[PDB]
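Data first, discussion second: the structure below is written as structure tokens.
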Amino acid sequence: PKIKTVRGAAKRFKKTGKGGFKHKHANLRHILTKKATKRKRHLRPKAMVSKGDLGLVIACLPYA
Amino acid sequence: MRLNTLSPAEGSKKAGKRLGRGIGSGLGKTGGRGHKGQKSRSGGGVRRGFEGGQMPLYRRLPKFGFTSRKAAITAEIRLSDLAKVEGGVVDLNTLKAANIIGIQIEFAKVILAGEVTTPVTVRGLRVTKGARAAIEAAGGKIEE
Amino acid sequence: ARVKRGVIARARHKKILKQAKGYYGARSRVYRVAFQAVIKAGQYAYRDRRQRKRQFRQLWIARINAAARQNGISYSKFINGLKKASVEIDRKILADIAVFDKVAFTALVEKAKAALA
Amino acid sequence: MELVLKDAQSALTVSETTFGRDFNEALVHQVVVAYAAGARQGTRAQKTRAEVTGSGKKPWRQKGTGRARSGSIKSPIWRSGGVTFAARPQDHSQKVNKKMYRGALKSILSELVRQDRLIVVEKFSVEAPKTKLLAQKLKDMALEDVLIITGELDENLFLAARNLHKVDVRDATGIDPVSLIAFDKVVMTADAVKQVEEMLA
RNA sequence: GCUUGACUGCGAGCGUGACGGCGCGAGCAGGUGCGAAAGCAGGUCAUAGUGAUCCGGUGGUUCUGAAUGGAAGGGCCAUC
RNA sequence: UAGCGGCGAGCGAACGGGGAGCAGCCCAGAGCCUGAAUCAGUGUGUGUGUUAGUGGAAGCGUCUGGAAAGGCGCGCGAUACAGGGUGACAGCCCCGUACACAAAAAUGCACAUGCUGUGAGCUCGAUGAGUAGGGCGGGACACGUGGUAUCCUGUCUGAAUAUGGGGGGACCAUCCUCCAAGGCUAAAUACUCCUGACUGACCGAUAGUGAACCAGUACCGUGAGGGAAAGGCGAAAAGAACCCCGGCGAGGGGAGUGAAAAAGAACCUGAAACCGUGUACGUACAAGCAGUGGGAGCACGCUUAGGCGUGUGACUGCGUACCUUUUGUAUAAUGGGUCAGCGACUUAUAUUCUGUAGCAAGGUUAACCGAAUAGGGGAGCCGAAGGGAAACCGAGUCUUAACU
Ligand SMILES: [K+]
Ligand SMILES: [K+]
Ligand SMILES: [K+]
Ligand SMILES: [K+]
Ligand SMILES: [K+]
Ligand SMILES: [K+]
Ligand SMILES: [K+]
Ligand SMILES: [K+]
Ligand SMILES: [K+]
Ligand SMILES: [K+]
Ligand SMILES: [K+]
Ligand SMILES: [K+]
Ligand SMILES: [K+]
Ligand SMILES: [K+]
Ligand SMILES: [K+]
Ligand SMILES: [Mg+2]
Ligand SMILES: [Mg+2]
Ligand SMILES: [Mg+2]
Ligand SMILES: [Mg+2]
Ligand SMILES: [Mg+2]
Ligand SMILES: [Mg+2]
Ligand SMILES: [Mg+2]
Ligand SMILES: [Mg+2]
Ligand SMILES: [Mg+2]
Ligand SMILES: [Mg+2]
Ligand SMILES: [Mg+2]
Ligand SMILES: [Mg+2]
Ligand SMILES: [Mg+2]
Ligand SMILES: [Mg+2]
Ligand SMILES: [Mg+2]
Ligand SMILES: [Mg+2]
Ligand SMILES: [Mg+2]
Ligand SMILES: [Mg+2]
Ligand SMILES: [Mg+2]
Ligand SMILES: [Mg+2]
Ligand SMILES: [Mg+2]
Ligand SMILES: [Mg+2]
Ligand SMILES: [Mg+2]
Ligand SMILES: [Mg+2]
Ligand SMILES: [Mg+2]
Ligand SMILES: [Mg+2]
Ligand SMILES: [Mg+2]
Ligand SMILES: [Mg+2]
Ligand SMILES: [Mg+2]
Ligand SMILES: [Mg+2]
Ligand SMILES: [Mg+2]
Ligand SMILES: [Mg+2]
Ligand SMILES: [Mg+2]
Ligand SMILES: [Mg+2]
Ligand SMILES: [Mg+2]
Ligand SMILES: [Mg+2]
Ligand SMILES: [Mg+2]
Ligand SMILES: [Mg+2]
Ligand SMILES: [Mg+2]
Ligand SMILES: [Mg+2]
Ligand SMILES: [Mg+2]
Ligand SMILES: [Mg+2]
Ligand SMILES: [Mg+2]
Ligand SMILES: [Mg+2]
């Protein structure tokens, strides 16, 4: 049968033009008052999945 | 050319691995699985994304965004597609008739990709700044 | 495509049992035991192609020593003497001469002694 | 590209694309193998340990008997047990890309021409459905093992050919890659050559 | 003494991590404080004072809005 | 995919598109004209099938052999060279096969034509209430109560009824669309205890059914239930008259049959473990994985008369099996009494990468149609554009009031 997407992964990663994946940074959901504006500002843009983790993401998203 | 003088191309037919057929094969005994543990077992191995119990990457990162229903009914047309319609009048129905866009597409944009050389009239479609200049340079026109 | 193994299995077992001819008891009769015996015979044969070269040189040396000492010189001085005389005759041949041509061996000893003189 | 006739004395003209291309052995091989795979029926099965007739009772207790542990009388280790990877009916057919099929046929036909195995004729007919007549016609033409391709498949020639095992008679629509290779000679009517010309072009 | 730079948007480059992350940062834009001025200031001599994701709450933002206009709900930003 | 989801594991649509197949009607009611229609039922024609059957071509000589269908030579049939049998492999010996025919009787079907009931059509009405909806509890919907539409209803309630009502995914307005609470309806779809025919890169007696055989038997169990083993003389029984030893035995030796009896029924082939008889050599002062390297002697062959070969192996150097598991095993750790047979990385569908082939800014079709491995079918799918959560913009885009 067709492989099933890991649906939680599909909600967290989007494939980019050269076949990497963008994700949102962790640590910007709550407990924000104590965090420096600089730290939070750098967490706001999307980031690319690292080399070590790409295998895990690709396994989860066969139809990306 | 006989049924007993045909050969496959060199490199086209690699023999499959056969595990567990003795020492000389190089895949005897353990069959490439190493010694013991979950991965050596029949049916053995952990599920996709499992990292040993550490919160996995697809759960320690946050969800983001929503899915647009409008994006699914919006297409992009290349300049190369404009010559492929019948009659040199590009609109949503003529693009559908030429199999350029799907039946359920409601909105389409012409972008600067490929080349237009024939003169064409684009009707009821959005056109990029660059596509507009290319269509008009090729003698065409864009009707809003 | 069911494949029966009997013809090939028989030929393989018979090949091993033929190489185990002369071995004692189960070693010439029983495949499981004969197989181990044939492997070990092969391991020893490999080792002993090296050992054969050691054992023969040891034998030649012992005989040269006996013959040299009958002519009033030790092996170690005899060999040194031959090397100083530029005689390149090897130990297989010297030991052969020591047994089969004692006058020629004596001539080699006198050559060795002259080079040491 | 010219092909000459036999019963009429002419030089018919055909395409270099169809009847003059180089022999692509790898392509032809793939299509011939696919054709043989498509002939397979794939009808068989064995019984897994689930399907062998017998009870699910554990043959003897897990511990204490001094025997190897047993779970099922149907174990594939056991005489009368299941087949470990019991066969099921299979579909052995392969996909052949349409262009690869047509490319293979062009290679085959071009090679038949190069090897002087394609014989073009104006007409090939028999007066009656009599095997003796066709046998006489073929020995006249110095043919024994031959594929005969006609425009319209007539009853008389089809019936005359049936009991000659070395002879087969097709219409141009019924050509297949294996039969073009398998027969020693291929006889084509001028009509059939046109139809194969149009089919491949 | 005077003050709100414990600023907002960004950030060359670098450190440290398997990763998630964490850290240092001149400089650029806007607006600000102190100083006559050069200047200094994006918290505190530095290194501890912390908790991913989910689910939900509050404010902002017509980004989305299942016939259409709205709305609900969702997104995005801030925050709990 | 959209969604659902301790937003975990997992679950998973629809809209819309391409196909197969297509078929629409009746009551909730009178009247008018009439019973015409179409379905059934029950009769008889009419073909056409089924359940027995009939005919069905063409070969001889010679060689080998127990036997010819084989070899060799020369003929003949073929709308028949499917297949099976016959003393080895047969188009022409036999049974068939292609093809052409056949039914007293029963019966299926398709027509046509009698007959019983069913009653067409047309104006004029009518239009399913403890129901829809609601509250509570559950269930069903991909949808876990969620912002949750829609469906079902155990419980308590309860409309409007065409100027009316349902739905369009909370809800409202507008617009669109449909008409619940009565019912019938072929085809395309599912399956095979069973019957016929045909097929297989399916098995070939530990396989294939549990069962090739008097097997769901023997046997086991109070019972439900469990559940085997076990095929082959030969072409033909010509299955061994008769004689001899023996207990009027068993068993054997002759004779005879046969191509063969070491095919003799304990029967094709007849492996291995295992057990014997015979011969050569070794072995009764000698210590251990039993071999290996060296090696005398003896016996028997042999083509220089030479050594050479084969068997044996006194004496001597070296030398603690195999598997597994381990840091590490002669290990006194595991496993194996031996042999023979069987016994473990497969299959399907998705997906990615490599190789290879085709075509190439294109590539490829699925179901299905087609007698078609052809051909048709481009519905789709992947690719030629990305950025952004998204609207949206687009070789850019996002970020930000704006970017060095
Ligand atoms: K491996
Ligand atoms: K034929
Ligand atoms: K500043
Ligand atoms: K003959
Ligand atoms: K026959
Ligand atoms: K109710
Ligand atoms: K309405
Ligand atoms: K059974
Ligand atoms: K059985
Ligand atoms: K020894
Ligand atoms: K251990
Ligand atoms: K133990
Ligand atoms: K693959
Ligand atoms: K490929
Ligand atoms: K940029
Ligand atoms: Mg937030
Ligand atoms: Mg290895
Ligand atoms: Mg192991
Ligand atoms: Mg381990
Ligand atoms: Mg491992
Ligand atoms: Mg298991
Ligand atoms: Mg834990
Ligand atoms: Mg299309
Ligand atoms: Mg077989
Ligand atoms: Mg033996
Ligand atoms: Mg079985
Ligand atoms: Mg096709
Ligand atoms: Mg301080
Ligand atoms: Mg401090
Ligand atoms: Mg939750
Ligand atoms: Mg709306
Ligand atoms: Mg709506
Ligand atoms: Mg006949
Ligand atoms: Mg025979
Ligand atoms: Mg109604
Ligand atoms: Mg309702
Ligand atoms: Mg209700
Ligand atoms: Mg409700
Ligand atoms: Mg309810
Ligand atoms: Mg419920
Ligand atoms: Mg509603
Ligand atoms: Mg059986
Ligand atoms: Mg057998
Ligand atoms: Mg008797
Ligand atoms: Mg015999
Ligand atoms: Mg026989
Ligand atoms: Mg026998
Ligand atoms: Mg002694
Ligand atoms: Mg003593
Ligand atoms: Mg002893
Ligand atoms: Mg020792
Ligand atoms: Mg240990
Ligand atoms: Mg050791
Ligand atoms: Mg020990
Ligand atoms: Mg011991
Ligand atoms: Mg042990
Ligand atoms: Mg153990
Ligand atoms: Mg043991
Ligand atoms: Mg895009």
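According to its header, the structure was obtained by electron microscopy, 1.7 Å.
Cβ atoms here come from the backbone N, Cα and C positions, even for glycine.
Over in Swiss-Prot, the protein carries these features:
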MUTAGEN   D:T131 to I  Does not regulate the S10 operon; assembles into ribosomes in vivo
MUTAGEN   D:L134 to P  Does not regulate the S10 operon in vivo
MUTAGEN   D:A160 to V  Does not regulate the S10 operon; assembles into ribosomes in vivo
MUTAGEN   D:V167 to D  Does not regulate the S10 operon in vivo
VARIANT   D:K63 to E  In strain: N282; confers erythromycin resistance. Ribosomes bind erythromycin poorly and have reduced peptidyltransferase activity. 50S subunits assemble normally, even in the presence of drug, but assembly is cold-sensitive at 20 degrees Celsius
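Where Swiss-Prot records a feature, it is marked here on the structure.
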{"residue": "D:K63", "record": "variant position", "DSSP (3 states)": "coil"}
{"residue": "D:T131", "record": "mutagenesis position", "DSSP (3 states)": "helix"}
{"residue": "D:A160", "record": "mutagenesis position", "DSSP (3 states)": "helix"}
{"residue": "D:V167", "record": "mutagenesis position", "DSSP (3 states)": "strand"}
Next on the checklist: If you compare CA-to-CA distances from D:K63 (variant position) to each of the mutagenesis positions D:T131, D:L134, D:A160, D:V167, which comes out shortest?
Outcome noted: D:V167
Item to check | Integer Å distance between the CA atoms belonging to D:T131 (mutagenesis position) and D:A160 (mutagenesis position) | outcome: 4
Checklist entry - Looking only at Cβ atoms, how many others are within 10 Å of the one on D:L134 (mutagenesis position)? => result 25
Checklist entry - Counting only residues 6+ apart in the same chain, whose Cβ is under 8 Å from the Cβ of D:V167 (mutagenesis position)? => result D:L134, D:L138, D:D145, D:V146, D:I148, D:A161
Item to check | Distance-selected recorded positions near ligand 2 (C-beta under 6 Å), from D:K63, D:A160, D:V167 | outcome: D:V167
Next on the checklist: Validating a neighbour-count step here. Other CB atoms within 10 A of the CB of D:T131 (mutagenesis position): how many?
Outcome noted: 15
